[PDB]
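Report on the following structure.
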Amino acid sequence: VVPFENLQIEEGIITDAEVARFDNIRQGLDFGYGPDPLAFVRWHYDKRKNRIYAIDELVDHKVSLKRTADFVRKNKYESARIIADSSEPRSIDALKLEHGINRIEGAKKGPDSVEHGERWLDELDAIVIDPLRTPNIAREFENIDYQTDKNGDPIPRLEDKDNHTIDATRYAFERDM
Ligand SMILES: [Mn+2]
Ligand SMILES: [Mn+2]
């Protein structure tokens, strides 16, 4: 009935010391469309405790691949791989050939895995989010509900709304499943 019971959300929950130690990065990108924004996400993954930690984000309603590229490079986030929304193959091309993000690549998994990717995140021991670092990830994950069906009963799919960092996280971890 209520998803992501595993959330840990508090301002300051991730210190700068911790961020420095994080050495197992996963990054994802949803591209945005119409009213929907571009969402880049960067996480650290603790496989031995089954937890993920939100390190940084970029959410942008006025979608600019240049600006997204400038941000990734400015912060030195291009040493790590980015798994991107594969519905925009030319946006992926552009980041790579146009803007120098060499380690960007398309989500291999299809639209018949959303449900499973969402379950995988949901079954993590903990999803740790500092709203001072990643406030959009915090808002989305905190407020996202399950879709309800014809009757009004809940179903195993998250709402397809205000879920851009969620999607982006799903892409980021798709090889870890
Ligand atoms: Mn998308
Ligand atoms: Mn989206």
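Here chain A follows Swiss-Prot for its numbers: 237-413, in order, are the residues you see.
Any Cβ shown, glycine's included, is placed from N, Cα and C.
Database features, via Swiss-Prot:
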MUTAGEN   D266 to N  Complete loss of endonuclease activity
BINDING   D266, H400, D403  Mn(2+) 2 binding site
BINDING   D266, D321  Mn(2+) 1 binding site
MUTAGEN   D321 to N  Complete loss of endonuclease activity
MUTAGEN   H400 to A  Decreased endonuclease activity
MUTAGEN   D403 to N  Complete loss of endonuclease activity
VARIANT   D412 to N  In isolate Ts10M; temperature-sensitive
May I have the list of same-chain residues other than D266, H400, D403 whose Cβ is within 8 Å of the Cβ centroid of the recorded Mn(2+) 2 site, in sequence order?
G264, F267, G268, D272, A275, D321, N399, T401, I402, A404, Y407
CB within-chain contacts under 8 A for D266 (mutagenesis position), separation at least 6:
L274, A275, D321, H400, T401, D403, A404, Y407
Once near-sequence residues are set aside, which residues in the chain of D412 (variant position), 6 or more away, have Cβ atoms under 8 Å from its Cβ?
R262, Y281, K283
Residues among the recorded positions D266, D321, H400, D412 that border ligand 2 - Cβ under 6 angstroms, in sequence order:
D266, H400
Suppose we screen the recorded positions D266, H400, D412 by Cβ distance to ligand 1 with a cut-off under 6 Å; which survive, in sequence order?
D266
What does DSSP say about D266 (mutagenesis position): helix, strand or coil?
strand
Neighbour count (Cβ, 10 Å) for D321 (mutagenesis position):
23
